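What follows is a single structure, written as C-alpha cells, with notes after it.
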Amino acid sequence: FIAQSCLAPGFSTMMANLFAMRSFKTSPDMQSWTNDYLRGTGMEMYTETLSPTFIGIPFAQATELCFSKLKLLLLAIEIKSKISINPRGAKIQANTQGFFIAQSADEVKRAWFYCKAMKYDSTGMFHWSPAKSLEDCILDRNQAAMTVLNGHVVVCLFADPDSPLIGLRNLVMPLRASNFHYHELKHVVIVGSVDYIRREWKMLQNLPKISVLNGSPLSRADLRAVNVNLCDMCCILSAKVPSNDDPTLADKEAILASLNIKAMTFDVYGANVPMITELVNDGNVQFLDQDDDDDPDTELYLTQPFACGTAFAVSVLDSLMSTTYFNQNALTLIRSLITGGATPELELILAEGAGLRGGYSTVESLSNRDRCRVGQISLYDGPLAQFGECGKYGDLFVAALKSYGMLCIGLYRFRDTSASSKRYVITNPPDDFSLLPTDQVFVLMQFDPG
Amino acid sequence: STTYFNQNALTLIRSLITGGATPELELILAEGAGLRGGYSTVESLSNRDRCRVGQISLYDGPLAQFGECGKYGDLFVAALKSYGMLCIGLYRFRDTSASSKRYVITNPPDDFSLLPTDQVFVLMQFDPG
Amino acid sequence: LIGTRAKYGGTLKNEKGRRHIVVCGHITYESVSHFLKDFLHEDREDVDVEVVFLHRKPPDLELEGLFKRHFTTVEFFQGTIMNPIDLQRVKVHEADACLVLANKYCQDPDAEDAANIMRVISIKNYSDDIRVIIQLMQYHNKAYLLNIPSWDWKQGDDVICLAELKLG
Ligand SMILES: [Ca+2]
Ligand SMILES: [Ca+2]
Ligand SMILES: [Mg+2]
C-alpha cells in the first residue's frame, strides 16, 4: 500500500476503507468535507454474476452502462481462471463474475437482474538487473548532493542492525513493475544504517535504480543531500522492536522525523512535501497533525491524517480475514492491484531461495506488460480540463473511459476550498457530484507501448 | 524557576559561561554537520570585542596599593575607571595564619578590608593586539 | 474491588484574573519540595501565580502533606500529559507556561530525554502558543526540539540543558 501511495498519494486510504465493512447514514448538517469523506468510507468490494444482457458486449461499454443505469462501478471481471482489472477490448462472456463497488450487497444485485424489459524477470512482470552489488549502491553526502534526484522516492528507515527484517522488497518491487517504462521508473533511495540494509540486500540485487545512503533521516544534512523537497513521496518506516514502556512512546521516532521535515526550509518549504508515515500504535496519529481536534476514543479511519492519506497502520488490515473467507477471488484482486501483478509460481521461484531470477523476453512473455496500472491525474490542464470548472463527475467518468480507457475510481481535493495543501480521499462520488479545477482523480491507466 | 520569571535571566547565564552562543549557531549545529567555519570580515571580526571572565591578583601590579589596607570599594572604583574591569567578588584564603584553600566571597561590601594575598573575580574587556 | 474514591481528579476551577502554570515530568518529593521553596521565596517579589502539578502515579503520604501545607497556592492532578483529555482538565491553554521537570539521576539519559521530548510534542499539539520550559539531559537531543515547527525561542520557549550548563 505504501508503494502504491508513491505512484498516487492517498491511495492507501482508499484501499484500506474499501475492505472495512462500514454502514453509512447520511447526515443532515455537519462538516462538508467530512460528509463527502464518510460517504466514500461506506464503499467496499462486492462480487456478483453479470446479467445475461451483458453477454456479447465489451467491458468498456459494460462498465459505462452500469455506472449510468445501475449506479454501480464495475472495475474487474474474471475470464475463464484469472482476474483482469479494467480490461481493454474484452468481451463479457456467459456466467461471468464481476467486481463491483457499492454501499451494500443489496445494491449490487441490480447488476444480476438488469434487462431491457534480461530486461525483465522470468514471469515478465517486473524489471530485472544483473545483481548489482551493495557496495556500488552506497552514496556519501557529497556524492548524493552533486547528483540530480527529481521525482524520486525517499525511504526513511529506522532500524538497528539486529532489528527484525521487514522485507524491503515489498516497497520497491511494485515500483519496478513492467507497466512502467524504464524512463518513467522512479528512483528509490534508502536512508538508514548499511548494516541493516546489508541483510536486506539479498533480494534487492536485481532491482534497478536503487540507492543507499548511510546515516539517520532525522539529521537535516542527510535530508538535504537527497533533496526531499523534490521527491514524489517520503516513506517513514520503523523496524525497531517496541520497548513496551509506553504506548505513546512507541512512535516517538517517526513522529519526530515527520515533524522535522515539515519545518525545514529549502531555497518551497517542507510543509508541502508529500509524506506517508507508518504507525505501530493507532493512538499516536494525534501527533502527526496540528490543526485538528484529537480524541483517544475516535476510530482510526475517522482521523484527519488517515483521511488525507498521510498515516497508515496494520490495524486496518484485520478486515481482510473475513473478506478472504467469503470470497477467495477478493484477496487475489488485492494482491494483483498492489503488488504489481505477482504471478503464482513467481512466489514458487522466490521460495526456492535463489532470489529473483531473470529471463529472456519473447513475444509471448512481452504480452504480460499490457495491463492496467494505478495512476493519478489532474483537471487543471489537458483535454479533460473542461469538466474541472463545473462538469459533473459522471460526465468526466464517461469521457475518460471513451477517450483513453481510464476508469475513474475516486477524487483527491483540498480539505479547505478557501490555506493548507491537505487533500482528503473521496471514494466513488455520485454521478451528480460537482468537480473543482484543483481536483485530482484516481484512475486506472492502460499500458501505452512506446 | 529563574527562567520562568524572566527569560532574559537564562540568556545572560548562557552567554556568560559558553563564551557567547548566538541563536543561529544552534541552528547550524542542529543541522548535523558539526561546527562550520567562515571567512572573517570587518563586521564578523567585531564580535571578538566583548567582556570575558577572568581572575586577577593584588600581589604585584598597578592595583597592588589596595591589597595592603585598601577597601573593596576603592579597588572597584579604580579598576573600572582605568581598565574597565568590573569586580564581582573575592577569592581569599580560608586561614590568614596553613593550607592553600581559597573560598569565594560574592560581592563584598564597599567597606570590606582587602588582603595582599586576595584574588578578585573581574570581567576584562577584549584588548586587540 | 470497591476500593476508595479517586482522591485526585476533575477539572481545575476557573477564576477571573488568575495566573497558573503546569508542572509535569519528574513529580517526586525531592523535586516538588525543592521547586516550591525556590518558586515561593520571600526574597523574590510576590506574584499571584498558581502551581498545578500533573502526574500519573498517585502521590505518597509525604507529598500529600506537602500539598496540604500549600493548599491555597498548590494543586495536584492525576493524569498524563500525553492524554489530550488530561490536558483539558488542567487547562494548559490558559496556563502562563508549562514546566517539564527531568529525572537527573536516571540510568538511561537517552530514555529520559526521549520521554521528555514527547511531552513537549503533546503540549504543542494541543496548542502551539504555549510557553514551554524543559530540562534536558544531553545536548545532542536539543536538535530534535529545535526542529519542531511549533518551537519558537522568541515566544519564550526555553531548553535548560543540564550537560551544557554543568560543563560550561
Ligand atoms: Ca458499506
Ligand atoms: Ca492532531
Ligand atoms: Mg470504503
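Chain A uses Swiss-Prot numbers throughout; the residues present, in order, are 507-586, 594-630, 798-947, 979-1129, 1134-1165.
Each Cβ is built from the backbone N, Cα and C atoms, and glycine gets one as well.
Here is what Swiss-Prot says about this protein:
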- A:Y552 to F: Affects the interaction with SRC (MUTAGEN)
- A:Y1012 to F: Affects the interaction with SRC (MUTAGEN)
Let me know how many other Cβ atoms fall within 10 Å of the Cβ of A:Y552 (mutagenesis position).
21
A:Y1012 (mutagenesis position) CB neighbourhood, other CB atoms within 10 A:
17
Cα of A:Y1012 (mutagenesis position) to Cα of A:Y552 (mutagenesis position): how many Å, rounded?
20
